[PDB]
Amino acid sequence: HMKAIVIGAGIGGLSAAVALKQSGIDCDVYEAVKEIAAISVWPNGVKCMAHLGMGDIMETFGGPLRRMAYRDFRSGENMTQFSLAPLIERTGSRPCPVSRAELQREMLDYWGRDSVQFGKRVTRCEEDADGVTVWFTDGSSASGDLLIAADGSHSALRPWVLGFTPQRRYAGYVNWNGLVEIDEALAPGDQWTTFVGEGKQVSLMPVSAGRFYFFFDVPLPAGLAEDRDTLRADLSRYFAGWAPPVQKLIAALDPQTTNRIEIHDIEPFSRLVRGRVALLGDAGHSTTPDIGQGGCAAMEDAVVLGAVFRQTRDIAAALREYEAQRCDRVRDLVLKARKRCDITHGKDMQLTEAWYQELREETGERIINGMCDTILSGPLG
Ligand SMILES: Cc1cc2nc3c(=O)[nH]c(=O)nc-3n(C[C@H](O)[C@H](O)[C@H](O)COP(=O)(O)OP(=O)(O)OC[C@H]3O[C@@H](n4cnc5c(N)ncnc54)[C@H](O)[C@@H]3O)c2cc1C
Ligand SMILES: [Cl-]
């Protein structure tokens with residue numbers, strides 16, 4: 001009946017395809033790559049997955065995160081440590097940290113790999129009275145009634161929707177991330193533990209199967225001559241003097257499976273749709289990962305997208321309502337992440353010092369309340 005073309009088979013595209021199908025819309029999913037660390041899916045994200053029929057993925061693969069702590073970088077002592085039980089009670093779902101690999105594999109399995117066309121890199125969309133068409137680098141094309149551009153932070157379709165080409169803004173820090181086996185010599189196995197100091201941080205969080213998702217953050221200029229070959233040396237020098245658990249992590253990680261990402265965001269857009277085409281996921285909003293809401297927001301995007309089509313077939317009207325519901329939400333998330341990034345990574349070391357001070361006096365009430373505000377502001381409340 002109604003055909004949606006979905007570009008991108010990441011969290012966004014697969015969630016959108018699942019949501020559109022829930023609403024009786026047939027989706028063909030296209031993905032540029034020919035084949036193939038972790039994210040923390042907070043309760044708003046979890047509730048969305050559950051709404052989408054993918055609740056089992058979260059529950060099964062979400063690591064046992066039960067409490068959190070911040071530790072002094074030099075001494076390794078707790079500044080604050082507390083349970084997240086109240087977070088779970090107030091929001092109705094637990095936070096589910098999950099390895100990217102497993103999450104991708106499970107979502108693809110849920111949708112169906114044979115219903116995704118791989119090696120299809122979109123370059124262009126065109127809309128006429130009757131529908132929309134896309135072209136792929138391999139020379140092929142495809143037509144449908146609706147187009148979902150979930151093609152990522154470097155989205156090729158975004159400029160057609162906005163009429164100009166947004167540029168990524170370097171956020172001023174570098175993130176190294178990966179997975180290691182759990183060891184209490186590093187930190188507790190059911191805890192989100194972060195060492196903070198010097199505008200840097202080192203974080204450990206449990207995913208499934210007795211592993212930690214880890215990440216190192218260092219404020220630095222973009223473009224340094226660093227990669228997996230210099231990796232262990234880079235970390236050793238950026239985290240010189242840091243408590244023993246940090247040195248132990250640097251020694252346990254495998255540089256060859258560790259990722260180095262220069263963190264960017266994009267100034268928020270005031271538009272998400274044009275005619276039969278909607279931006280979704282990173283294509284429509286690209287945030288620093290500082291509050292862990294990028295993947296969550298893509299899932300939220302999909303829930304709303306599905307909702308607006310549940311009882312209409314007026315595409316332009318449905319997308320205008322999608323845009324109305326999502327635009328201010330994702331603007332706030334991007335900006336809130338940016339603020340958190342600047343505080344955590346020493347944009348103004350005094351504010352950052354002030355923050356460390358707050359962490360020493362922190363009972364968890366404040367942190368949990370802030371987390372709830374972000375979560376409860378999502379579409380499923
Ligand atoms: C370091 C880091 C930590 C993060 N931590 C968290 C977290 O803790 N919690 C959380 O919720 N989120 C987190 N995120 C964000 C989350 O990873 C992303 O927001 C989410 O994966 C975005 O999904 P997406 O489908 O929109 O984009 P992508 O995953 O980038 O998918 C887009 C897909 O489109 C394909 N594609 C690109 N161009 C084309 C084209 N021209 N034609 C066809 N296909 C194309 C790509 O191959 C890709 O598969 C983190 C991100 C980073 C970088
Ligand atoms: Cl994020």
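Our numbering is plain: 1 for the first residue shown, then up by one each step along the chain.
Cβ coordinates come from backbone N, Cα and C, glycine included.
Feature list (source: Swiss-Prot):
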BINDING   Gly12, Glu31, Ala32, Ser40, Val122, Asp282, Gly292, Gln293, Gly294, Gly295, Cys296  FAD binding site
MUTAGEN   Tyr213 to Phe (Swiss-Prot position 216)  5-fold decrease in catalytic activity. 2-fold decrease in affinity for urate and increase in affinity for NADH
Ask   = Since the record lists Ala32, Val122, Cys296 as binding-site residues, which of them has the fewest other Cβ atoms within 10 Å of its Cβ?
value = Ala32
Listed recorded positions with Cβ under 6 Å from ligand 1, out of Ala32, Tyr213, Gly292 = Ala32, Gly292
Task = Might you list, by sequence position, any residue in that chain lying six or more from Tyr213 (mutagenesis position) with a Cβ less than 8 Å away from its Cβ?
result = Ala37, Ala38, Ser40, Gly63, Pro97, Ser99, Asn177, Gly178, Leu179, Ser203, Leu204, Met205, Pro206, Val207
Inquiry  = How many Å lie between the CA of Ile36 and the CA of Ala37, given 4 residues are missing there?
reply    = 13
Which same-chain residues, if any, lie at least 6 apart from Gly12 (FAD binding site) yet have Cβ under 8 Å of it = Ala150, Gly152, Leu280, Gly281, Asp282, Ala283, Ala298, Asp301, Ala302
Query = So how far apart do the FAD binders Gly12, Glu31, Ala32, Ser40, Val122, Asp282, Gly292, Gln293, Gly294, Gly295, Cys296 get, largest Cα to Cα in Å?
reply = 30
Ask   = What is the one among the binding-site residues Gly292, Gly294 whose Cβ has the most other Cβ atoms less than or equal to 10 Å away?
value = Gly294
Request  = Could you tell me which of the recorded positions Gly12, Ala32, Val122, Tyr213, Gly294 have their C-beta within a distance under 6 angstroms of some atom of ligand 2?
outcome  = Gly294
